[PDB]
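A short write-up of the structure that comes next.
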Amino acid sequence: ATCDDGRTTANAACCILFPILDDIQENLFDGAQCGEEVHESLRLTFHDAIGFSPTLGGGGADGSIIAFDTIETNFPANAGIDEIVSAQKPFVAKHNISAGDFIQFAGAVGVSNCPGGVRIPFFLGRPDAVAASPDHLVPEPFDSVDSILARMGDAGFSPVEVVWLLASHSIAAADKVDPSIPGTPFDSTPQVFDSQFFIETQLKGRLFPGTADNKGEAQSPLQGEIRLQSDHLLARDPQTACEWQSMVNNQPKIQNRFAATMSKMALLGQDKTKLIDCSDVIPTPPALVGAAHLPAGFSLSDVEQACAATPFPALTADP
Ligand code: HEM
Ligand SMILES: [Ca+2]
Ligand SMILES: [Ca+2]
Ligand SMILES: [Fe+3]
Ligand SMILES: [Fe+3]
Ligand SMILES: [Fe+3]
Ligand SMILES: [Mn+2]
Ligand code: NA
Ligand code: NA
Ligand code: NA
Ligand code: NA
Ligand code: NA
Ligand SMILES: [Zn+2]
Ligand SMILES: [Zn+2]
Ligand SMILES: [Zn+2]
């Protein structure tokens, strides 16, 4: 189909997304950057979608976190999410699409700005949310591995799928875990979608980048980086360690599994067959910049290897 300004897409219904793409690229993502608002919007896709439980209710990727913001943004696990919800809301009103669709669309456009990144499949037509998520459906960084895996499993994800989704922490930072050092990233390359997150979480912790007493925070190996205790555990627990290590220096795997699993998460509470495939509207991401490495001055001996079956790969360090 050929849209009005000449751009093309497989299904004509998708044409409406083009003005939205252009608006959010300039006015949410600061000129198509892989920056703060991209990272926040990607977090939002998760805090919206994971509000889904067959037992407990919540309609998944339904835009409930915007429609029912008054309730949802006050859940403790949602601390800091009000900022991005506030920024996205006017865009939803202005453009003529549901909040559920807008959240997933902004997340997929955002990720496509990141070098090494992917186009997450995107489907258009979610109806408006009809209920707020219950509380206690979002995992917290002080939760156990068993807790996190049981919650994610309740929403439909296997343990390996949890690891794959947490490639998102390759382009991510924390503002609320330690409020003394807001905007401290989880890896040394928060503007590149790469395997550094899986490498650097495996390193022995050395220091706290800010204060020492934050709930859900573990020691970091680098002053410029913060480490969640959930990530410290998932990297090391026998249930997940081998999958975690398998992501290291495996960019095609990170790419493939993150796109596929983000699609599944974007469709929680939804039926793909009542939606329209608009995947080809998402921009082509740039190729990876840089190659997997240990931080300068580190060696293999700084890695806390946790996969019994398979030795950690021989990376070189920045010089
Ligand atoms: C599986 C259990 C998870 C836990 C315990 C967890 C925990 C956290 C925490 C504590 C923060 C920092 C919030 C702040 O203090 O500002 C955060 C940030 C973030 N999370 Fe995770 N998360 C999980 C999974 C996910 C998943 C599945 C996604 C996929 C979209 C996601 C995407 C992000 C992103 C992109 C940020 C960066 C936000 C920013 O830079 O503003 N997280 N996460
Ligand atoms: Ca929701
Ligand atoms: Ca990164
Ligand atoms: Fe509407
Ligand atoms: Fe913030
Ligand atoms: Fe480096
Ligand atoms: Mn942030
Ligand atoms: Na531009
Ligand atoms: Na509506
Ligand atoms: Na909880
Ligand atoms: Na804990
Ligand atoms: Na366990
Ligand atoms: Zn900005
Ligand atoms: Zn912000
Ligand atoms: Zn365990």
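By Swiss-Prot numbering, chain A shows 31-349, in order.
Header entry for method reads X-ray crystallography, 1.8 Å.
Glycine is no exception: its Cβ is also placed from the backbone N, Cα and C atoms.
These come from Swiss-Prot:
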type	residues	note
ACT_SITE	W194	active site, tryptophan radical intermediate
BINDING	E66, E70, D205	Mn(2+) binding site
BINDING	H199, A203, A204, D205, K206, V207	heme b binding site
BINDING	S200, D217, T219, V222, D224	Ca(2+) 2 binding site
MUTAGEN	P106 to H	Minor effects on activity
MUTAGEN	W194 to H or S	Complete loss of activity toward veratryl alcohol and reactive black 5. No effect on manganese oxidation
MUTAGEN	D205 to A	Complete loss of oxidation activity toward manganese
MUTAGEN	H262 to F	Minor effects on activity
Among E66, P106, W194, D217, which are recorded as recorded positions, the nearest neighbour of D205 (mutagenesis position) by Cα: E66
Inter-residue Cα distance where the pair is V222 (Ca(2+) 2 binding site) and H262 (mutagenesis position), in Å: 21
For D217 (Ca(2+) 2 binding site), the one of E70, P106, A203, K206, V207 that lies nearest, given that the recorded positions are compared by Cα: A203
Those recorded positions listed as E66, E70, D205, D217, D224, and which of them has the most Cβ atoms within 10 Å of its own Cβ: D224
Closest of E66, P106, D224 to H199 (heme b binding site), Cα positions, recorded positions only: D224
Listed in sequence order, residues with CB under 8 A of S200 (Ca(2+) 2 binding site) and six or more positions away: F216, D217, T219, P220, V222, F223, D224, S225, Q226, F227, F228, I284
Those recorded positions in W194, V207, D217 whose CB falls under 6 A of ligand 3, listed in sequence order: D217
